[PDB]
Structures are given as C-alpha cells and as structure tokens.
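Everything on this sheet refers to the single structure shown next.
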Amino acid sequence: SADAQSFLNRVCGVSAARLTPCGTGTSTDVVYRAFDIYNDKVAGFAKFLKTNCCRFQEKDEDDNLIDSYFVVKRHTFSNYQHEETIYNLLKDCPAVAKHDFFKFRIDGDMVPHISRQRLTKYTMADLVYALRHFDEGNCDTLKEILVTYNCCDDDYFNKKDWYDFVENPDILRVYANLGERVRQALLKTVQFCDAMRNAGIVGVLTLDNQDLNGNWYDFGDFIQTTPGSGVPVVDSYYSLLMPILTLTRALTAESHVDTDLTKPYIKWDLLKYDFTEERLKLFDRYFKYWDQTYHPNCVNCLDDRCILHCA
Amino acid sequence: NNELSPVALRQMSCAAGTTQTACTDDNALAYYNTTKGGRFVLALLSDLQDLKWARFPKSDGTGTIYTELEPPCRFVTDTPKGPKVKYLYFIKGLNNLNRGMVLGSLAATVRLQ
Amino acid sequence: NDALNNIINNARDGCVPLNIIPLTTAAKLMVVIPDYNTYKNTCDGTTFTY
Ligand SMILES: Nc1nc2c(ncn2[C@@H]2O[C@H](COP(=O)(O)OP(=O)(O)OP(=O)(O)O)[C@@H](O)[C@H]2O)c(=O)[nH]1
Ligand SMILES: [Zn+2]
C-alpha cells in the first residue's frame, strides 16, 4: 500500500522517468562490487558487498530495458547537508552526475534520501578489477561489459580459447573497442579536476566513484577551502588505471587529422624525428594533475627511478 | 573510503625572511610533522604579507636549511580573536597529498573562513 | 650521391632516420610473395605503386 508506488513516483523525477524496480519494494538492494578503500583500519583493492542502495532501471518508448539506472541510497543527515553543500558548489560541471535531494517517510519518522540519475550498471573499478584479476572459470562481469557495449556478441564466447593471446589473436581487436570510452573518461576526469581546483575543494579521486560514461559523484569524503586553492589527489586512480590504457589502445584517435575516428591519418614528413613537443602536449592533455616532473628525453633524469617513471 | 589522513599530525614554530639571511628571529607559523626519521616541516603560515624565504632549525642546529618558498595565497580565519589575516605558503616541491593533508587537518580541526 | 645529397640538405641539421634512406633513394626493389592471393593484390600487372 502506497510506499512502493509513491516512492517510485517520488524517485521519478521531472524529465521522463519511465522506471521499473529492480526486484525490491521500499527496501535496499545488495550487490557484490569492487572498491578502493583506505579508512585507517582497512585498506586494499578488493570486492566487498554493497548494502544500502535502491536501484530503478529505466525504460523507453517500446518498453524494453535500457542501460540507465536511478540509484537512491541512505546514509546520515549530517552527510545529507554536507553532500548537498558540496554538490551545490560543484553542480555546474558537465562531468558531474545530476543529484536530487528529497525527504520521504518510511515510518512515523522522516528519513532523507539522495538520488543519482542515469548511471550505468558498472563503474570503472569493476572493469579494472575484471581485467587485472582474470579467471576463465568465472568472468561474468567481463562478458557482460563486453556484450553491453557492442564489442562482440553473446555467441563469441561459445568458442574455446576465446580469451587466449597466442591462440585467437582476435581478442586484441575485441578489446580495442573500449579505448574511446576510456579516453572520454580521462577527459571528463581532467574536467572534474579543473572544476575542483576552481571551486576550492580538497578530496581524493577513486575509480569506484566514476561510471563507464565518465560522470562523477559521491562527494562524501571531501572538504572545503578558499576558492582557487583546491587540490585533488589522483595517485591511486592513474596508477591502477595505467595497465588498461595499452590493452584497449585508448590513444588510437590521436593519429587522425582532428582527433576524430572518421577522418584520415596525419601525414608527417619522413624527415621528422624529434616529437619532443607532441609528448608534452599529450601529457598536458591527459595527465594534467599528475604532480611529478616528466622528462621526454631520459638523458635529463636524476636517477634510475626517474628513468623508469619517464620511460 | 580513501580518507585523507585520519590520524593527524602535531606542531608549528621558528622563523623567516625575503633575501637569504633575512630570517632574523621568528616570522612564520611554520606548520607540522615530526616524521619518524626526523623533523620535516610541511606547511608555512605568515601573519606578514610577503616572504620568499625561511630558516627552520633542527637537530644539529648547524644544519638548518634556507628553504625556497612559492607565491602565496590569502584567507581570513574564524578565530575567537576576530579579524586575523595570514598569507599561506607551502615549501616548494610539496606534492599534492601533503598539501591536502595539511589543508584538511587545518580546516577540520581548527575553524577558518 | 645525388638523391642522398638532395634529401640530406632538406634536413634542418643534417640528421635523418636510417629507415627512410632505402625508402627514398634505392634504385631496386625486391618483393617476396607467399601465395597467389597476396600476389594479385600487390604486384599485379607489369607496373605497380609502392
Ligand atoms: N555504476 C554503478 N555502480 C554502483 C551501482 N550500485 C552500486 N554501485 C557501487 O556502489 C557505490 C555507491 O556509491 P556511493 O555509496 O555513493 O560511493 P562509495 O564509493 O560507496 O563511497 P561512500 O558512500 O563514501 O562509502 C558506487 O561507488 C559504485 O561503485 C550501480 O547501479 N551502478
Ligand atoms: Zn625523468
């Protein structure tokens, strides 16, 4: 009675909101996902069990499910005000998911909810964990991710040794279909860092706060400072994401005329061999807030550790 | 989470100048950290308005480094005193995580504006 | 020593990669063909472009 069919149209926003519950009523949903934790008593990069979330998938004209979810979760009232303030400071960035703060009663009391709109099913941390902890006995997440983004079809896995690199070298072509998604995620990350610096917000960026479309959320561990003096910490993010940048060949679009995958290739003259400025431009475009000096020529390095870092 | 330095740090004391040996007695709330290998300062605060130099004494005394600073930032503080203004500095080359640490601790333990 | 000199002088300091010297100054070309399908796509006819 009410509740489920009233919470549904309260989570339902003002745009189109053709929603369907993910097998729940007014209660939360439990999933098994990967996180990156550091909270003074636990640390690591493992798969924990999420507990406080209600998810509503979205439909469209022909009443078939689509890759869009409304995640409405429950924490603390102080956290309510803190997240509302930070989002109000950060809402104008085009790389931040659209939040919605409301209050709804489950009993005689009134509890607050925070709803995020139009997320994907999996985050970037899920993809990184799936590719860095491969096990052919159970790889359901990787297969689902591959088939939901038109990298292959469901009958591609009926083959045996479909994952091998020596046998079936076509898996490289299959993997190289996520590079554009990764590149757009990198660009949106740079945009988010610029917005955080301009707004005066201090926080650490993790892989599980970004979905596979590039949008950011979860400002629950941030603080506030004077405008223009913000500082993001992006060590673990880039360091963990680095091995995936070459498997998927994310920088293929940089060999075309206007960084567009539909135009012909760039025609460099055969007599050019320096390319010392292009490397700096690429570093400034994709790794702007990585704070450690980068030497395009390793003859200027200070020791072997710097040589490794720049190579 | 990925919390920004739960266990905090301790202390702020000593000196500063603008041209090498201009550090006379004490012109800095040189802030934080006594690491496990020795005293290694992180943040500098200045009730003054323009400084490029400082000199923190440590251990041997003979070894006290003439630190190169960076262009400052300014803010006003919500102290019980009332109107109080400093000009913030960090030791040059301080990586992002350390500045985040000191800024978070300063903002979350003591009140600022 | 005329084509080599012609491409050396175009360099901005006299240095050029070694991999483009045979590509722009050689007089003879040798092609090794595995099968006929590859042959009809590379050197079909009497003159080809490469
Ligand atoms: N893409 C996606 N991720 C989900 C979904 N449900 C749960 N998650 C994961 O669960 C988390 C829910 O977000 P938050 O709870 O705001 O973020 P958090 O990383 O747990 O941080 P804290 O809230 O501070 O603990 C996300 O970070 C995701 O990694 C979903 O439907 N889609
Ligand atoms: Zn180097």
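Using the numbering of Swiss-Prot, the residues shown for chain B are 4141-4253, in order.
Method reported for this entry: electron microscopy, 3.4 Å.
A Cβ is built for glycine as well, from the same backbone N, Cα and C atoms used for every other residue.
Here is what Swiss-Prot records for this protein:
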DOMAIN    B:4141-4253  domain 'Nsp9 ssRNA-binding'
MUTAGEN   B:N4141 to A or D  Complete loss of RNA guanylyltransferase activity
MUTAGEN   B:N4142 to A  Complete loss of RNA guanylyltransferase activity
VARIANT   B:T4175 to I  In strain: Omicron/EG.5.1
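Features as recorded by Swiss-Prot, highlighted on the structure.
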| residue | record | Cβ neighbours (10 Å) |
| --- | --- | --- |
| B:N4141 | mutagenesis position | 16 |
| B:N4142 | mutagenesis position | 20 |
| B:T4175 | variant position | 11 |
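Across the domain 'Nsp9 ssRNA-binding' (B:4141-4253), DSSP helix (H, G, I), strand (E, B) and coil residues number 14 helix, 33 strand, 66 coil. Filtering of the recorded positions B:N4141, B:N4142, B:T4175 by Cβ separation from chain A (threshold: under 8 Å) yields B:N4141, B:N4142, ordered along the sequence.
A distance of 25 Å separates the Cα atom of B:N4141 (mutagenesis position) from that of B:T4175 (variant position). Comparing B:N4142 (mutagenesis position) with B:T4175 (variant position), their Cα atoms are 22 Å apart once rounded.
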